[PDB]
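Participant: Sharing a structure, written as structure tokens. Questions coming.
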Amino acid sequence: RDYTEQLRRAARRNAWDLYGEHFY
Amino acid sequence: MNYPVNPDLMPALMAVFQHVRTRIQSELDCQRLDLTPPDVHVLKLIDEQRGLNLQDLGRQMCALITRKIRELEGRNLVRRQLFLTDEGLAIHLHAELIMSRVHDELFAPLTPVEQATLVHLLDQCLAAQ
Amino acid sequence: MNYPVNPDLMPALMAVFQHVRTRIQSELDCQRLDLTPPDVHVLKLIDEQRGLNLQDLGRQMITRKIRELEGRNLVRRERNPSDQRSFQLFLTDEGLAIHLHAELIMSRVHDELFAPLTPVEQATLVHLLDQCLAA
């Protein structure tokens, strides 16, 4: 449950949101 | 420790993102799923938090979500508390398959060592933040 | 497929994409700019394509959003010289300033992301990211 571990899990979970809306 | 920043890095990262975004949409359309990534995000939350209320879903998505929820309802993907129908579950599962495959296809040109190196460098970037 | 993909690669990439969005948004919010990714995208298209028609903006993405941006003095609508019922889009002086500021925020966020890597490391990362696309 370290920092980058948690970020990876959260980001994977949010994949559709991240591709759906980004500044890119 | 902070080093000078290679000016090719931001464009390289942006290009990867844009490639993946384009490929996911292309594959969703190829399978005639008639979904966009925000639609799948709604379906995924309803799947994971089965029974959550409309207001709650709306907040987590961060009128216009009620429109999208209604659209997904009209396609019998979502039922009413909100639940995926059998059709909604299937289409969400198929979208997830597509997301996974596109990423596999992205990383395919890299050897196992290249893949492990890329994991490490992405981790190192983040850990210093 | 040649070999199974490293299971940590897609999440590690997503985490970097997540970081970039989160940081940009946080900076915009801290700075009181009240901008969302759609806002930033709209300003960028109007700057890149001066006099953009509304339907051409629609294609690359809306009437409600332009109304908001006009009210905030970021966008100006001018009548189409050949069609008096339609409007073309321009950034105001303020909207241009905000678009360029948003761009500087984005580049700073990237700089801060990458600066912890040595120059050799950064060059290796460029190569690997490019290898994903080249093939």
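Using Swiss-Prot numbers, chain C covers 1-61, 68-141, in order.
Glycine is no exception: its Cβ is also placed from the backbone N, Cα and C atoms.
Not my notes, these are from Swiss-Prot:
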VARIANT   C:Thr69 to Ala  In strain: PA48
VARIANT   C:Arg70 to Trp  In strain: OCR1; leads to increased expression of mexAB-oprM
VARIANT   C:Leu95 to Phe  In strain: PA41
VARIANT   C:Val126 to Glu  In strain: 58823, 65629, 55699 and GRR
VARIANT   C:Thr130 to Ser  In strain: PA36
Participant: Are there residues of the same chain, six or more positions away from C:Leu95 (variant position), whose CB falls under 8 angstroms from its CB, and which are they?
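Facilitator: For C:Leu95 (variant position), the qualifying residues are C:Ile46, C:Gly51, C:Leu52, C:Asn53, C:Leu54, C:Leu57, C:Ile72, C:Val81, C:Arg82, C:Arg83.
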Participant: In this deposited model, 6 residues are left out between C:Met61 and C:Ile68; how far apart are their Cα atoms, in Å?
Facilitator: 8
Participant: Check each of C:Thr69, C:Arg70, C:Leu95, C:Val126, C:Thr130 (the variant positions) against chain B and write down, in sequence order, those whose C-beta lies under 8 A from a C-beta there; write 'none' if there are none.
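Facilitator: Out of C:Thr69, C:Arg70, C:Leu95, C:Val126, C:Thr130, C:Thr130 lie under 8 Å of chain B.
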Participant: Calculate the distance in Å between the alpha carbons (Cα) of C:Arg70 (variant position) and C:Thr130 (variant position), and round it to a whole number.
Facilitator: 45
Participant: Do any residues at least six apart in sequence from C:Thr69 (variant position), in the same chain, have a Cβ closer than 8 Å to its Cβ, and if so which, in order?
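Facilitator: Residues satisfying the criterion: C:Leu54.
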Participant: Among all the protein chains here, how many other CB atoms are within 10 A of the CB of C:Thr130 (variant position)?
Facilitator: 17
Participant: According to DSSP, does C:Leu95 (variant position) fall in a helix, a strand, or coil?
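Facilitator: Its secondary structure by DSSP: strand.
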